[PDB]
Amino acid sequence: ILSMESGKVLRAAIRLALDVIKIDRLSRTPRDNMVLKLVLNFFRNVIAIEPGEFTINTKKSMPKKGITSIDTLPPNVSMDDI
Amino acid sequence: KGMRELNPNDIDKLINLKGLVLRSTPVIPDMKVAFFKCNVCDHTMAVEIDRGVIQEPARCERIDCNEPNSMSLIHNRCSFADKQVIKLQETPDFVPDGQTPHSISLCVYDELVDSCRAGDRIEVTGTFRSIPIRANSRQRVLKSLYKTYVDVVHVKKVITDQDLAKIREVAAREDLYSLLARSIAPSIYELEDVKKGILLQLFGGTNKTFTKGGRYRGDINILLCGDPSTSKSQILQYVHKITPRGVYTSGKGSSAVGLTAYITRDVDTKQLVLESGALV
Ligand SMILES: Nc1ncnc2c1ncn2[C@@H]1O[C@H](COP(=O)(O)OP(=O)(O)O)[C@@H](O)[C@H]1O
Ligand SMILES: [Mg+2]
Ligand SMILES: [Zn+2]
């Protein structure tokens, strides 16, 4: 989302927001408010996404080998990208 | 002390030895301070090494993170020192009844590394240490016989302005040529021209570095051919002593390859190497 075509998805969402707001306040229907809420939720989702957490089963004791790494990133994604 | 007079009584005591260097291993990195990094919190700590043992931590030293057995050794961030192993052969004189001379191993660290070359006579002061040998790789079991070696702490390989002021005084002497020609070979009698010719070989010509061509070297070659009983070999030995480098090769005792260089193989490295002949 942040990389493809320099993130023009955000510009498209903004354009939808402009189309919604253009109509008058007293003429606004619930659907317009739904669309505005959808755009805001889209922005919140884009901002909020963050790397997960490393969960490990604890049925038995810690082996003497121990934890090697807790990296939880996809193959092609590095920290700086997100 | 002699290499054949070291007894168990003299273990862990400072001794003095003299011998001939036979072979030295390349530089060996010896760990000094280890470096550990926690795999979870990426916390780094350095721990010391005592008696060849790493004082590893059981769990991360941080308070918030205490995951056990999560510490790993970063090999390339630990401090290291220099180690080298040398083999010393006792001087031929010490041999009692003409047998294979004994040898003693030496260890040198830090500055003394690469201080003695192969085929040199040195006097070394160090501690006569003893250490066990493990019977096999995969057990703590030890052999009852201990290996003996020496921990070297000192090695000695066996111009001032005043001298320059002194040397410049001789040059002013008018009869310098005769003085040097008479001092090069004191014993030989009435061979002043031969001595003079020999002397000019020691000094040598002048060196020239020359691009657009090749280097020109000022080296002089002299032939001494004459009647047998005259002092020819004596002068050869006399000059052989003075020069810093030289090989006393003879006739029918040297070979074409022996003079220039010999192609061989290094057993330790299993690579093709070449030795230096008499001329080289
Ligand atoms: N002018 C001289 N000065 C000193 N010693 C001489 C002289 N002439 C002959 N000798 C003696 O004679 C011997 C000649 O032997 P050497 O020098 O081996 O002869 P070559 O090497 O030519 O066969 C020497 O041992 C040397 O002591
Ligand atoms: Mg001769
Ligand atoms: Zn930690």
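Going by Swiss-Prot, the residues shown for chain B are 312-469, 501-622, listed in order.
The header says electron microscopy, 3.5 Å.
Backbone N, Cα and C atoms are what each Cβ position is placed from, and that goes for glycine too.
Feature annotation from Swiss-Prot assigns ATP binding site to B:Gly568, B:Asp569, B:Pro570, B:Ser571, B:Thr572, B:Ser573, B:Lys574, B:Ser575. Under its mutagenesis annotations, Swiss-Prot gives B:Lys574 to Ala the following note: Loss of MCM2-7 complex helicase activity.
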Task: Least surrounded among the binding-site residues, given as B:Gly568, B:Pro570, when other CB atoms within 10 Å are counted - done: B:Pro570
Task: Entries of B:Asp569, B:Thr572, B:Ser573, B:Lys574, B:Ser575 (recorded positions) sitting next to ligand 2, with Cβ under 6 Å as the cut-off - done: B:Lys574, B:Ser575
Task: Distance [Cα-Cα, Å, rounded] between B:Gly568 (ATP binding site) and B:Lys574 (mutagenesis position) - done: 8
Task: Secondary structure of B:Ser575 (ATP binding site) (DSSP, helix/strand/coil) - done: helix
